Amino acid sequence: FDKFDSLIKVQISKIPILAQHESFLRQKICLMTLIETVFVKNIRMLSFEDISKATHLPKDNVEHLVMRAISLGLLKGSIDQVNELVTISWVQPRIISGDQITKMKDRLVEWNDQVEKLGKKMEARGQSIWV
Amino acid sequence: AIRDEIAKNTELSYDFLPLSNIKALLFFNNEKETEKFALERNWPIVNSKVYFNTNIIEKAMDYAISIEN
Amino acid sequence: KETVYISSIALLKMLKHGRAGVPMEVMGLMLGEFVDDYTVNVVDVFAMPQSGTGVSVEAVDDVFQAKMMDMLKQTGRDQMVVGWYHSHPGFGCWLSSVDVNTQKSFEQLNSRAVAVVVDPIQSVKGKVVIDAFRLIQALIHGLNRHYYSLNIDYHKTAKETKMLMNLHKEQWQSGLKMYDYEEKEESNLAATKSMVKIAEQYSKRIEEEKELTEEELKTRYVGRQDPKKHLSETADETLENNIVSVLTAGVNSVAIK
Ligand SMILES: [Zn+2]
């Protein structure tokens, strides 16, 4: 978010077509940010605060941001206001650059380890039952 | 021999007593004999007022190995 | 008591066309034969083009229809038009009155013709929502008032099934597979009700067996099986099926998450 926010400051004066539609660019950023902060997160759920700080959006809109993120197809999921959570059933497959892969490598290493311990831990117990 | 009883009673009776009431129960003529006794009873005292206080997977395999012996 | 049997190719062509028309509703025709008063069999389907207006009477296209008919004749598919599919995406399965009038336009062709409503979107990888029924959530429209529901089943040839088997090759994945839960609800229920049923049979055998000799008892009971063995027996399937049932989930939760 921030780095982009820096980038726009220069060229936004330069290209007049960018001078118009700054609103778009802002929305679009907030979205992409949201999408990622969900995509990396191990268990997918969010408070509204989390999205607020992540997107630097005051939290009223946060539910407009989420709802609009769905109506474009980007997310599926639901909103629970009472507790201010966002469940995010699933997030759209999207072509991934280099760095974003690394985190996937990580989470997949984790979910390899959990199995390491579980499988290797279940012979001991019930060693008297095997065939 | 009686007082512990009441004590051993009241421990489970209800968690909450004003000190004057403990004096009432245990037949003290004294206020300080109370917290003497309660310390001897290890009772944490608040200003006259006393308070008296395996994964499922494992379970499954356990049932199994118990069955196939 | 009345029922329809819907062949596989019918159902798949159905759901395909429906899912393809979303979010607009599609219609087509149903090819089959009436076995008796109690049965309609649907072996075939073909798809009817869109109309500027919604699904309606004139949406049925004569030119298109017969044009399809003969070209199926050359393939030997000759059948009556036994009903007409349809879809109410997102709205569940019911007939609007406009659905009704058309359904009548298929009554006066054949008195037993049926209506089939398919619902593409909320039909999902779990239960598929499908409905078939004919005239006189859904009760708002007079489920029982203007029309009435029917029942559905699926004909499957041996070879059909055999093709379907090889879709999923479960040979590697078995052991992390959890079979349908509702089915083991009827299981874990009907099993218990049964154990109840034979409980007092074991009771009657212990009382009667008490006051009557074994030689006399054998004469009576040899026909059926030793209700103590339905306890010893039946307790098991519940036991182990429920232990693998528990463990399997305990593993899927911690391992897969
Ligand atoms: Zn309709």
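Quick note: numbers on chain C are straight from Swiss-Prot, i.e. 24-159, 186-306, in order.
The backbone N, Cα and C atoms fix where each Cβ goes, and this holds for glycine too.
C:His109 (mutagenesis position) falls outside any helix or strand according to DSSP and counts as coil. Here the Cβ of C:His109 (mutagenesis position) has 26 other Cβ atoms within 10 Å, regardless of which shown protein chain they belong to. Under its mutagenesis annotations, Swiss-Prot gives C:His109 to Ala the following note: Stabilizes ubiquitin pathway substrates; when associated wirh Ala-111.
Feature annotation from Swiss-Prot assigns Zn(2+) binding site to C:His109, C:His111, C:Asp122; the stated evidence is sequence analysis. Within 10 Å of the C-beta of C:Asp122 (Zn(2+) binding site) there are 22 other C-beta atoms, taking all protein chains into account.
Under its mutagenesis annotations, Swiss-Prot gives C:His111 to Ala the following note: Stabilizes ubiquitin pathway substrates; when associated wirh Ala-109. For C:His111 (mutagenesis position), the same-chain residues 6+ apart in sequence whose C-beta sits under 8 angstroms from its C-beta are C:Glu48, C:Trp117, C:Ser119, C:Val140, C:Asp142.
Looking at Swiss-Prot, the entry for natural variant C:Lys208 to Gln says: In strain: NRRL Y-53. The number of other CB atoms found within 10 A of the CB of C:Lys208 (variant position), across every protein chain shown, is 8.
Using a 10 Å Cβ-Cβ cutoff, C:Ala239 (variant position) registers 10 neighbours. According to Swiss-Prot, the natural variant C:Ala239 to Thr carries this note: In strain: NRRL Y-53.
Applying an 8 A CB threshold to same-chain residues 6 or more apart, the list for C:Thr262 (variant position) is empty. Look at C:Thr262 (variant position): DSSP puts it in coil. According to Swiss-Prot, the natural variant C:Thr262 to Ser carries the annotation: In strain: NRRL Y-53.
In this structure, C:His109, C:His111, C:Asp122 are the recorded positions from C:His109, C:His111, C:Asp122, C:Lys208, C:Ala239, C:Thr262 whose C-beta falls under 6 Å of some atom of ligand 1. Using the Cβ center of C:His109, C:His111, C:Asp122 for Zn(2+), the list of other same-chain residues with Cβ within 8 Å runs, in sequence order, C:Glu48, C:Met50, C:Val78, C:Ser110, C:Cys116, C:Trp117, C:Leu118, C:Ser119, C:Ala138, C:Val140. Among the recorded positions C:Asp122, C:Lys208, C:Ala239, the ones whose Cα sits within 10 Å of the Cα of C:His109 (mutagenesis position) are C:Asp122.
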